[PDB]
Amino acid sequence: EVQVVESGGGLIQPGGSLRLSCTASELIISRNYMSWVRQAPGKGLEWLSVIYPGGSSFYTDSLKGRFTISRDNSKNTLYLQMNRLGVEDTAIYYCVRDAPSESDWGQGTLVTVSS
Amino acid sequence: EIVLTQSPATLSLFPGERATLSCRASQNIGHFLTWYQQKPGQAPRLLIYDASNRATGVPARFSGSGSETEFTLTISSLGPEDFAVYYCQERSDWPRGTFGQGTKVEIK
Amino acid sequence: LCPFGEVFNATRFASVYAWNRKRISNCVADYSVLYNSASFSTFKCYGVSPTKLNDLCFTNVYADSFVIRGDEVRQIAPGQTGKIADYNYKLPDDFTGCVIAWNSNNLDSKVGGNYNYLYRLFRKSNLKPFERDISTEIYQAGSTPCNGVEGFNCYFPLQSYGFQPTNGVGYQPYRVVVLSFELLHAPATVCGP
């Protein structure tokens, strides 16, 4: 089975910003449809953003202009620049790769926002 | 925008039983729907796609039925390992789209 | 006069990944019969305006014809993005011409889904304006070889639309025709009266 592997989990505050990362074992992140999805404790899944194979990229109305998806083709890696946070942006964030018949999720990484 | 309602919130059947998990859509989304499993502390896993197709490596006991506005994941017999949270998602702008609030299985 | 009314009143239509072009010339076309249409759900124009076309002569019209899902009509506009614009049929940001579409549920939907119509899902990079790609190269999404047939992390690059009856208006098939115009200073076999 393919492993996609998040990193950059940790802590921030109100006001601040963070950046998540992901890598993949046996797939090319630039060739795939790749997304971020989050799951806050005691709440449902929120799909955040996607980058298509040719680099077209899209966002949920809840977060347009706060968070920004991007990738580096050379490192085989995906990034979620995650700015201007609040306490409620605390969640596990999952990197996920999609194909017509398959959907490969990473183990997820925690982000927490407080004092 | 579309929103998805799942019924029940918590199911409470024993192992061996046939199970049905229900999803209803705020719009006629055709066949464009997904179901995921999620074990506690694991990431979600794809079960069903396009309302009815079964993903590779998912056991044949899972199935998807319904269309348009009404959808059902159905399990021919609950294994003890099938006790999980289950999420529907509309994929009408694939891979984007809204999730359900999810459904649990628990007993005592 | 001109083929336009036959491109519109046509029985068969093309899949968007292999979008089919008519070269028009030798011509004298009545665009007012086009914008008089009761079937046309959409008749966008860029640069030009519908009532002006009988004043404008041209070297050439290309009429491009294909079927897409009814909400993907949004993507058939200058400089747009989304799967159809990105991977099947791109209009340039400086497009001059018109985009015509109508619901074809009665022709192109079939019971249990019409699987005959397709779109390209996978491409290493976005399309150039008016580019076309009819290839069936097996798409190498994995880091490893893939070598001519689909399997573990590689795919047939097209997806079938499966157009159903009922099933929501945005998800029904729409026939699209795009009228595009070209100029290099010579032989204007297109005009009004």
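The residue numbers of chain C are those assigned by Swiss-Prot, with the residues present covering 335-527 sequentially.
Note: Cβ is positioned from N, Cα and C throughout, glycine not excepted.
DSSP assigns C:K417 (variant position) to a helical segment in the three-state reduction. Taking Cβ-Cβ distances under 8 Å and a sequence separation of 6 or more, the neighbours of C:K417 (variant position) in its chain are C:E406, C:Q409, C:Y453, C:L455. Among the natural variants in Swiss-Prot is C:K417 to T, noted as: In strain: Gamma/P.1.
With a cut-off of 8 Å between CB atoms and residues at least 6 apart in sequence, the same chain places C:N450, C:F497, C:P499 near C:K444 (variant position), listed in sequence order. Looking at Swiss-Prot, you'll find the natural variant C:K444 to T noted as follows: In strain: Omicron/BQ.1.1.
The Cβ of C:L452 (mutagenesis position) has 19 neighbouring Cβ atoms from other residues within 10 Å, across all protein chains displayed. Experimental mutagenesis at this site is recorded by Swiss-Prot as C:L452 to R, annotated: Increased resistance to neutralizing antibodies. Decreases HLA binding to NF9 epitope. Increased binding affinity to human ACE2.
Looking at Swiss-Prot, the entry for mutagenesis of C:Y453 to F says: Decreased HLA binding to NF9 epitope. Increased binding affinity to human ACE2. For C:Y453 (mutagenesis position), the Cβ neighbour count at a 10 Å cut-off comes to 22, with all displayed protein chains included.
Under natural variants, Swiss-Prot gives C:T478 to K with this note: In strain: Delta/B.1.617.2, Omicron/BA.1, Omicron/BA.2, Omicron/BA.2.12.1, Omicron/BA.2.75, Omicron/BA.4, Omicron/BA.5, Omicron/BQ.1.1, Omicron/XBB.1.5, Omicron/EG.5.1. When Cβ atoms from all protein chains are considered, those within 10 Å of C:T478 (variant position) total 12, not counting its own.
Here Swiss-Prot notes a mutagenesis experiment, C:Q493 to Y, with the remark: Reduced host ACE2-binding affinity in vitro. The number of other CB atoms found within 10 A of the CB of C:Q493 (mutagenesis position), across every protein chain shown, is 16.
In three-state terms derived from DSSP, C:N501 (variant position) belongs to neither a helical nor a strand segment and is classed as coil. In Swiss-Prot, a published natural variant is listed as C:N501 to T, annotated In strain: 19B/501T.
Record note (Swiss-Prot), natural variant C:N501 to Y: In strain: Alpha/B.1.1.7, Beta/B.1.351, Gamma/P.1, Theta/P.3, Mu/B.1.621, 19B/501Y, Omicron/BA.1, Omicron/BA.2, Omicron/BA.2.12.1, Omicron/BA.2.75, Omicron/BA.4, Omicron/BA.5, Omicron/BQ.1.1, Omicron/XBB.1.5, Omicron/EG.5.1; May enhance affinity to human ACE2 receptor. The unchanged residue is displayed.
Distances between the Cα of C:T478 (variant position) and those of the recorded positions C:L452, C:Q493, C:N501 are shortest for C:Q493. Within the same chain, residues at least 6 positions away in sequence whose Cβ sits under 8 Å from that of C:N501 (variant position) are C:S443.
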